[PDB]
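Some notes on the structure that comes next.
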Amino acid sequence: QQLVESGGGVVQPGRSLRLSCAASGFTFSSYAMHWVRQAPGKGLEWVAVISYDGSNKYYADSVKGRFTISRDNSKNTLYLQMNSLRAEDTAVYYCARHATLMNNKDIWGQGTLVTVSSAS
Amino acid sequence: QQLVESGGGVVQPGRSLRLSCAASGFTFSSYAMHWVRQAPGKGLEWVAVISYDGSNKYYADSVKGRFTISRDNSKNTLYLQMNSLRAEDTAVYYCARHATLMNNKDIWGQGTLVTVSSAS
Amino acid sequence: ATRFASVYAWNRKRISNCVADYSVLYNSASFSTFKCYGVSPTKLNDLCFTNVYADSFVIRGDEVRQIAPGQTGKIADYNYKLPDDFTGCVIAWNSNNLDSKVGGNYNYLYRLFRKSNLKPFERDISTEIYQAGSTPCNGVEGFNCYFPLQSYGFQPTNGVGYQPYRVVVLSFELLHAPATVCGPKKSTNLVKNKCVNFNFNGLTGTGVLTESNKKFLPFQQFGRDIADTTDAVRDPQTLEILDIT
Amino acid sequence: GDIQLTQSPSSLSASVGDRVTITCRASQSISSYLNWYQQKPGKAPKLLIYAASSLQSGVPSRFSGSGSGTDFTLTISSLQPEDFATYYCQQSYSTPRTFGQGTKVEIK
Amino acid sequence: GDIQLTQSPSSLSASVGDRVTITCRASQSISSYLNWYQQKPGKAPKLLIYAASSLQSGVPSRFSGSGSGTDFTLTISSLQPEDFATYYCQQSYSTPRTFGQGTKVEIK
Amino acid sequence: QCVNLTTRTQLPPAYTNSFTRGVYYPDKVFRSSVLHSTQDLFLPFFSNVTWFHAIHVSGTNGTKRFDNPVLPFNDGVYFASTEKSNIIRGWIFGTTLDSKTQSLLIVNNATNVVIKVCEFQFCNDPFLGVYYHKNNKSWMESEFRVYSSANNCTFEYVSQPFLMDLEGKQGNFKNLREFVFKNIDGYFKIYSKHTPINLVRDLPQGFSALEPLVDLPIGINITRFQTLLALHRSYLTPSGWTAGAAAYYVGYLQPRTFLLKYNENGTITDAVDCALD
Ligand SMILES: *[C@@H]1O[C@H](CO)[C@@H](O)[C@H](O)[C@H]1NC(C)=O
């Protein structure tokens, strides 16, 4: 039913910041989950998947920074660590789901700002 | 195998008209037999039973006009006299049989029109 | 029960070592589709069972005719499979006043596809992606591959054919194991000092039952005499020592 | 009182090769005592299923019955160009017998 | 390579009661795997059409999808004062998924 | 869990002689002062009975010896113990002492014994762990120190505790407790008794009549078993285990024809084996 996100903030470039997003209402477990990016004034750009029902991780090669994705299924939560930062990634992120002709499960988080800059 | 019916026609209301229906191929005698009604454009409405294997007569209370039913078993024939007529009974009748989970004996007559009207 | 799961993860309850209340099953009479097998439903009141499997789920009001031992259609194809030789009863009724909710009921689910027909009585909770075409999707969704599961759409705005049935299925067996679950029977008022045929706990004979002061040990059942006759019995319903002459 | 029948839908205009489920619902719990009939308008009602779960001579398994209690089902499968006619369900539980209002399967 | 999307027009300033056709074109032949979203700027993307030809709960038929292959169509009809926002199409054909650049329907 | 301490010890099983012992009531039928004769599984008189010790201090300092083996069931099983302080609870009776067969798991967890017929995974050194909860100040029993998995379970039951204390007696009773276990015809039946004994260890000349407790649908043959234990934890002293001392008696049943002398009240005293001599 509901998705909550870890806190965004201002991080210096080259660093790492683990992204937590917990589910509620129905589990993460039976589904997949995604991350997308929205820069201000820019379109929604897909980032990376997670696939718990086997195990596989796909990343966008457009932003191929080894932003690692894995689970905490028993907390219905998902972790993607912001690795190899660069300033144009300064944006808001969303926890996502795609209706793949079968489901209607597209549920979106509230959105938190990741900021990549040396100036706080 | 086969069922034949007495002649239908136009009868004034309040009158009576005996209905004859003779069997062929296998006897009436070992079975029951029924009458049903079909008004034009209306569903098949059950009318009355006969039960020769004892003796009992049941009528629909929906059309409870003392439409009397009895036999001529030795001619494999059955008689229901149209009593206490009224115009909405103007319809076609059928001689009937119900497969009551045991038999497959549902055999139907050809259908004759009873008409209840003062205008011939 | 207050909460039946769907058919992709149907609940199963192994039941034994108790007694059957088969009377009010027929006296319920609020049940839409209630059928049985093995031997007649009136006969099954006493004809009893080693170990029963009570498994229940919720399906649609149209697909319930798929639930029949040895048929096809989605629920019996990929969701829940009655065997080729079956004994139990299918009990089916509507729960439209509970399940289907305004604002939409989408709690319930089912599996719509799998790469084979389903083995009998085996659920399928594996929600991985099936790949219909040859293009490997490998866990994530994609092209030629679909998601396995789908919901139902329940609201009370549905017609009568689209109403949720809480189908509970009872399945039975017989083994070297004894009839651990078995239906009880009514008693007969005790007669004292009357020549009377009798049965106590299956023990049968004919005698004159009286009050008697011989004193059993608690676990005991019969008394007996020198001759291996059945001399004295204890009334099971009200413990008392009853001679048999 | 009488036993009410509920035949739904009372018509369904259909196409070639369909699988139509003509439902006959009941006001009481009837064991299996329900039947099905073929009637082109003006013909004799040709019986299709007896005891709601058993086929009939001359009629292949393109028709298929199931159900019990209150809920009864006409499972027409692989719908044929001759099968487009006016059909009927049937109780035989008590007296009086009533029949359904009919369902006319007809070419779209 | 990647699958390119082509969302046209990328904006359309509109009026009350219109019937706007927001087109999302594709670089490849995608079966139906395209979606649509509502986003007022700062909200969560509320899904509008799934599989490019099917409506969604809460969203009436004032929105209406069609198309297949390369050509996909957002059929907004009887344009409502709440429908003026930034919208999006969506592939799910392959990996990577891309979204359209957005089309802001806004009051003239 | 499956915490394990084999602590294997040498020496021959200390035997004993059951004088008049292991005579239960093989029927519910009440009989009075008659001599009844049946040929049934029993422990024949003047028999070799192994006085085993689950925990055995042989004094130097400490030296608690945990010996209790997995033991075959053979034809039938007899059991006897004193244990003024209970350290014994139930038995693991089974086929493979593992999955792939059912498992007879008798736990007399205080106070509601929950007999269990299930499929478990029994560890290499199974026994019931007991600890202190600190919440409500109650000694719980960790039951998975016996077995890891509990699933598939076929049967479950609860009754009033078979194991029972009296105490306050500073001995002179020892509360000698016997349990007979015979699994056949789908009914594995349990027998019991409680007797005072003033002797240091071994058994007296008296007769012990054992009533059937429950006649249960089992359906699984038992070819081996081991007993269960109750141990605890201690804290820093020059972890704690092997509470008190533990020893018990085991003997195997056998078909024999006994003549059974009931009393005016049906209490069997004298039984005589026919094949004894
Ligand atoms: C009891 O013996 C039978 C063979 O006679 C065996 O199949 C069964 O597995 C044994 N006990 C059980 C039910 O585990």
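Residue numbering for chain F follows Swiss-Prot; the residues present correspond to positions 14-251, 256-294, in that order.
When the header is checked for method, it gives electron microscopy, 3.8 Å.
Cβ from N, Cα, C; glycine included.
In Swiss-Prot, the entry for mutagenesis F:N121 to Q states: Partial loss of biliverdin affinity. The structure shown retains the original residue. In Swiss-Prot, a natural variant is listed as F:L18 to F, annotated with the note In strain: Beta/B.1.351, Gamma/P.1, 19B/501Y. Listed in Swiss-Prot is the natural variant F:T76 to I, annotated as follows: In strain: Lambda/C.37. Swiss-Prot lists F:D80 to A among its natural variants, and the accompanying note reads: In strain: Beta/B.1.351. One entry in Swiss-Prot concerns the natural variant F:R102 to I. Its note says: In strain: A23.1. Listed in Swiss-Prot as a natural variant, F:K147 to E is described as follows: In strain: Omicron/BA.2.75. One entry in Swiss-Prot concerns the natural variant F:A222 to V. Its note says: In strain: 20A.EU1.
Cβ packing within 10 Å was compared across the recorded positions F:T76, F:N121, and the lowest neighbour count falls to F:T76. F:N121 (mutagenesis position) sits 23 Å from F:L18 (variant position), taking the C-alpha atoms as the reference points. Rounded to a whole value, the Cα-Cα separation of F:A222 (variant position) and F:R102 (variant position) is 21 Å. Cβ neighbours within 10 Å of F:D80 (variant position), excluding its own Cβ and spanning all shown chains: 18.
In terms of local Cβ density within 10 Å, F:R102 ranks first among the variant positions F:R102, F:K147. Counting only same-chain residues at least 6 apart in sequence, those with a Cβ under 8 Å from the Cβ of F:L18 (variant position) are F:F79, F:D138, F:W258. A Cα-Cα distance of 32 Å separates F:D80 (variant position) from F:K147 (variant position).
The secondary structure of F:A222 (variant position), as reduced to three states from DSSP, is extended strand. A Cα-Cα distance of 23 Å separates F:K147 (variant position) from F:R102 (variant position). In this structure the C-alpha atoms belonging to F:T76 (variant position) and F:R102 (variant position) are separated by 23 Å. The DSSP secondary structure for F:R102 (variant position) is strand. Of all the Cβ atoms in the protein chains shown, 18 others lie within 10 Å of the Cβ of F:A222 (variant position). A coil conformation is recorded for F:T76 (variant position) in the three-state DSSP classification, outside any helix or strand.
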